[PDB]
Amino acid sequence: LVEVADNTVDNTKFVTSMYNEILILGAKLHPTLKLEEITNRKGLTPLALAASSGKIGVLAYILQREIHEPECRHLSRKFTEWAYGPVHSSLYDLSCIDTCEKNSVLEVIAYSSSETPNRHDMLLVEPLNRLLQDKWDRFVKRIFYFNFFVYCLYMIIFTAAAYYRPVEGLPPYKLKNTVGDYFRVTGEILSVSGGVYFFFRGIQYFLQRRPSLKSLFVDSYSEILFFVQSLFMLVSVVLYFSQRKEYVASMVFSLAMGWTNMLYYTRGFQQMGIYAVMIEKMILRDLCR
Amino acid sequence: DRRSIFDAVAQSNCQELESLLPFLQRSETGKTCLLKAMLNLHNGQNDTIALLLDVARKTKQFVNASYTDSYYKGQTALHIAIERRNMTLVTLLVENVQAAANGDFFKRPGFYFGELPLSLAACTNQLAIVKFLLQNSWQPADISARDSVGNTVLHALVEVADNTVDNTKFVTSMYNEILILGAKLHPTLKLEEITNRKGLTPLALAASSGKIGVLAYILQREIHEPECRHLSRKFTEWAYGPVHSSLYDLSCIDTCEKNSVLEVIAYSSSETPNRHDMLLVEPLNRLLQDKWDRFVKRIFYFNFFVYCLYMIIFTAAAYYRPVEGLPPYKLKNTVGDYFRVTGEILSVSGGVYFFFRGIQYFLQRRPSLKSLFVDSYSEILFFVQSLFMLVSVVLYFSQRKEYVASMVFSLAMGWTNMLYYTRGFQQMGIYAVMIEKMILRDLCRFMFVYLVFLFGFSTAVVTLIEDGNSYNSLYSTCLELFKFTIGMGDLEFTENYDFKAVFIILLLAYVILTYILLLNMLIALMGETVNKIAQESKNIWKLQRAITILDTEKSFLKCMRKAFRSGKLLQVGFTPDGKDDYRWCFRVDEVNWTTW
Ligand SMILES: COc1cc(CNC(=O)CCCC/C=C/C(C)C)ccc1O
Ligand SMILES: COc1cc(CNC(=O)CCCC/C=C/C(C)C)ccc1O
């Protein structure tokens, strides 16, 4: 039933309908069985498949399902907790929306390879919007701001240790007894540590997600850039112990990338996140043509 | 047992009640048994309430049962009946009205409707219930009830409006019906002036909070009924053919006890949903335009001319600043120096004037801190110019030559601030509004992004240079790369670099990313924003002129306060109380061919 849905209003109409009728029928015949958890060989719940393949209408249905019949009230995914006047307070199920056995509906929507017809539009349903906004407000705003602040410090120290690079002779260099040179070696060590961190993060991402080769610059325009900055920093690491002065021609690139990559963080601020999105899209289309 | 009877009433069966009645007679929340019966009622299936009433009467102090908890403090049975549309139940309870439900819900999610059964019924789109309650025989409901904070029935009616067409529909409707009803019951009372603790008339609140539909109603209200013609706020003075000449009330639109409707609309902090759109009603537009045409156009033009003279003299006394030595300076016997000292004195006098004006404004209005640059973009600038001028005053008697670095700033600001005056000319006022909006939005966004990019690539290029003039600089390289954005960038401005290929790749990447991509993006986005605000600019300009008029009238009450009044004092019709209706009315014209 889900597999044949095509998002067209009448198709959504009767897919939702017949889904409901078959569900209530199976409920009446077998009050003991719970059919939804039935999963195919890929192990996808009908919700999970209706969300991964991209069928939005059936998704809005399955997340907004309710039944009053006393015998089979227990199929509902929504309830109305109370109401005094025009005010209503209702519930939602989150059966495994937020966290699910192997992949919840959110985890499937977000990490969908964009071979899915429409993932961006799909977070318009009520429970998902409310859920994600709630998580942002409560306990991840602080984490994101702290991450942004740490990256600011890393760029600052990287910049101020690149600015004063030793110029006497060739690399490597002896550590003079002065205090400023000790500060500078601390700066270089923090710099390379951050570099290796980003390098590994990139490799881990590319292992978990396993992104394609024809759509890598349209699905993840940011992981590529962070990993590339890490690569340049590490090549500088390699060529600063190979007694060679060309490391700078690499390191410089990195540093520039560094500061530019800061735009990655303007998605926590809607009114600047939309601007950074426009930059990305235009660079991919219009500058290229 | 209390639990047994609770289950029985929840059971919709009277067997337990009948069984326990003879035995009972022989013998935090506190929800009432009759309240429990009514609550668990479907299609009027709860009948134990009448039996409970009969038993209580056979054995006043209980028909007035109410909550005790702070969560539902004071929840009233008659209120619950109203919530249920209970004509039978409410009529029984009343026959068997000023109840104060002072709980949390009545004061996170909740519902505000007033604290009185009458108010609740009025807040529920139920008209028969209110008719009966306000004119119930056993105890009629008094309409003039005022709650703790003072929100009467009309106050709550306005307070629940939400500008949506159907909501406006029935809020206006029921407001009208309750008004005419109170008029018929009490021709002597005038309900509108009833004000809450904040002292706001229902008009004033409907305007301050932002409810436009109710506003258009209240200012365009008329009644023909002979007994209650005296509630109208509009009249039609005469009509020969398709022509009509009508009046308007101006009850306290133009000038009111503490804050009129205009004074509230204009000075609204823009936390109000929609103030710009709100001056579209007929009497307000006509009134403000009339004031502009009659006796404030001259004042505004004269003010503009005086400011022009102040800038001119300030400019010509700054131009010839003494250069011999340090400040202060001795006044040479020449005549030009006397002219110049006159110029400086006029300059500082104007400066102190603007400084005080700014302080007074900031005391009266008391503007917020998070929205100061979106509510008043002009008072800040005038006050800031005054501040710079006064710091120059301070440092010209501290034997220091740095005063100029301040004064210059001031002077520039001065001339630019002249744009403040292009609101008396619609077709230039809209242009100055666009400048303001773009400076607040688009330059800010684009400048954070452009500084990110500029600093990134400029440290990138300085970490490469060696200086082996003085391009080993973050400031001089920051310039030499900023110039690329004014079409003056030199791709080879230094040859003190180790690698030419890297240097050129970096500069090319910079030019492509900022000059070609970003800057043209800014042009495109400016196009978008202009195409969007083409009309918001007009509305904001009308509001700017309205504020100008209000300040103009307030400041010059000293010269002729009551001389130039709106409209005239007219006698429109008779009223039963005194058989005379004298009001500061405002006449307008109109036509219509479809009506005939
Ligand atoms: C990193 O995440 C994001 C970054 C950006 C902006 N960053 C860029 O456009 C990359 C520029 C690369 C040019 C560098 C050249 C070197 C060799 C000098 C927009 C959206 C994002 O999500
Ligand atoms: C003053 O009222 C208005 C003014 C303007 C135009 N004025 C400005 O944009 C201010 C420019 C400030 C830049 C000055 C920098 C100095 C340090 C040289 C538009 C609309 C208004 O209502």
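Following Swiss-Prot, chain B residues are numbered 113-139, 152-183, 187-223, 227-237, 242-602, 625-752, in order.
In case you wondered, yes, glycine gets a Cβ from its N, Cα and C as well.
The ATP binding site annotation in Swiss-Prot covers B:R115, B:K155, B:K160, B:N164, B:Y199, B:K200, B:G201, B:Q202, B:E210, B:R211 and rests on a large-scale study or a structure entry. Neighbour list (B:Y199 (mutagenesis position), Cβ cut-off 8 Å, at least 6 residues apart, same chain): B:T153, B:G233, B:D234, B:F235.
Here the residue is the original one, but Swiss-Prot notes a mutagenesis experiment at this spot, B:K155 to A: Abolishes ATP binding. Abolishes CALM binding. Impairs normal desensitization by repeated exposure to capsaicin. Other Cβ atoms within 10 Å of the Cβ of B:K155 (mutagenesis position), summed over all protein chains shown, number 15.
For B:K160 to A, Swiss-Prot lists a mutagenesis experiment annotated as follows: Abolishes ATP binding. Abolishes CALM binding. Look at B:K160 (mutagenesis position): DSSP puts it in a helix. When other Cβ atoms within 10 Å of the Cβ of B:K160 (mutagenesis position) are tallied across all protein chains shown, the result is 19.
In Swiss-Prot, a published mutagenesis experiment is listed as B:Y199 to A, annotated Strongly reduces affinity for ATP; when associated with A-202.
For the recorded site, B:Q202 (mutagenesis position), the DSSP three-state label reads coil. Sequence-distant neighbours of B:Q202 (mutagenesis position) (same chain, 6+ apart, CB under 8 A from its CB) are B:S193, B:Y194, B:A231, B:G233, B:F235. The note that Swiss-Prot attaches to the published mutagenesis B:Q202 to A is: Strongly reduces affinity for ATP; when associated with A-199.
What Swiss-Prot lists as resiniferatoxin binding site is B:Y511, B:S512, B:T550, B:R557. Taken residue by residue with DSSP, B:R557 (resiniferatoxin binding site) is part of a helix. Within 10 Å of the C-beta of B:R557 (resiniferatoxin binding site) we count 22 further C-beta atoms, all protein chains included.
Annotation of the mutagenesis experiment B:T550 to I in Swiss-Prot: Reduces sensitivity to capsaicin 10-fold; no effect on sensitivity to resiniferatoxin. Reduces binding to resiniferatoxin. In the three-state DSSP scheme, B:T550 (mutagenesis position) falls into the helix class.
Packing around B:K639 (mutagenesis position) is summarised by its Cβ count: 12 other Cβ atoms lie within 10 angstroms of its Cβ, all protein chains included. A helical conformation is recorded for B:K639 (mutagenesis position) in the three-state DSSP classification. Under the heading of mutagenesis, Swiss-Prot lists B:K639 to E and annotates it as follows: Restored channel activity; when associated with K-636.
What Swiss-Prot lists as Na(+) 1 binding site is B:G643.
There are 7 other Cβ atoms within 10 Å of the Cβ belonging to B:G643 (Na(+) 1 binding site). Per Swiss-Prot, Na(+) 2 binding site is recorded for B:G643.
One mutagenesis experiment catalogued in Swiss-Prot, B:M644 to Y, is accompanied by this note: Slightly modifies channel permeability. Long-range Cβ proximity for B:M644 (mutagenesis position), meaning a same-chain Cβ under 8 A and a gap of 6 or more residues, is found for none.
The mutagenesis experiment B:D646 to N is recorded by Swiss-Prot, whose note states: Strongly reduces the affinity for pore blocker ruthenium red and lowered channel permeability for Mg(2+). If you draw a 10 Å sphere around the CB of B:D646 (mutagenesis position), it holds 10 other CB atoms from the protein chains shown.
Listed in Swiss-Prot is the mutagenesis experiment B:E648 to Q, annotated as follows: Minor modification of pore attributes. Within the same chain, no residue at least 6 positions away from B:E648 (mutagenesis position) has a Cβ under 8 Å from its Cβ. DSSP assigns B:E648 (mutagenesis position) to coil, not to a helix or a strand.
Around B:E651 (mutagenesis position), no same-chain residue six or more apart in sequence has its CB under 8 Å from its CB. Mutagenesis annotation in Swiss-Prot: B:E651 to Q, described as Minor modification of pore attributes; the structure shown retains the original residue.
For the mutagenesis of B:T704 to A, Swiss-Prot gives this note: No effect on PMA-induced enhancement of capsaicin-evoked currents but reduces direct activation by PMA. The structure shown keeps the original residue. A helical conformation is recorded for B:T704 (mutagenesis position) in the three-state DSSP classification. Counted within 10 Å of its Cβ, the other Cβ atoms near B:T704 (mutagenesis position) come to 21, all protein chains included.
In Swiss-Prot, a published mutagenesis experiment is listed as B:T704 to I, annotated Loss of activation by capsaicin and loss of vanilloid binding; when associated with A-502.
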Query raised in the report: Inside 8 A of the center formed by the CB atoms of B:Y511, B:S512, B:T550, B:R557, which other residues of the chain have their CB, for the recorded resiniferatoxin site?
Result: B:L515, B:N551, B:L553, B:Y554, B:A566, B:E570
Query raised in the report: Under DSSP, is B:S512 (resiniferatoxin binding site) helix, strand or coil?
Result: coil
Query raised in the report: Across all chains shown, how many C-beta atoms besides its own are within 10 angstroms of the C-beta of B:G201 (ATP binding site)?
Result: 18
Query raised in the report: Which recorded positions out of B:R115, B:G201, B:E210, B:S512, B:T550, B:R557 lie by ligand 2, going by a Cβ under 6 Å?
Result: B:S512, B:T550
Query raised in the report: What recorded positions from B:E210, B:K639, B:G643, B:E648 have a chain A Cβ less than 8 Å from their own Cβ?
Result: B:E210
Report task. Select the closest residue to B:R557 (resiniferatoxin binding site) from the following recorded positions, measuring between CA atoms: B:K155, B:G201, B:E210, B:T704. Result -> B:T704
Query raised in the report: Going by C-alpha positions, which of the recorded positions (B:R115, B:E210, B:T550, B:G643) is nearest B:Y511 (resiniferatoxin binding site)?
Result: B:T550
**Report entry** Candidates B:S512, B:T550: member of the recorded positions with the richest Cβ shell (10 Å)
**Finding:** B:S512
Query - B:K639 (mutagenesis position) and B:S512 (resiniferatoxin binding site), Cα-Cα, nearest whole angstrom - result: 31
Report summary line: Cα-Cα, B:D646 (mutagenesis position) versus B:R115 (ATP binding site), nearest Å, comes out at 91
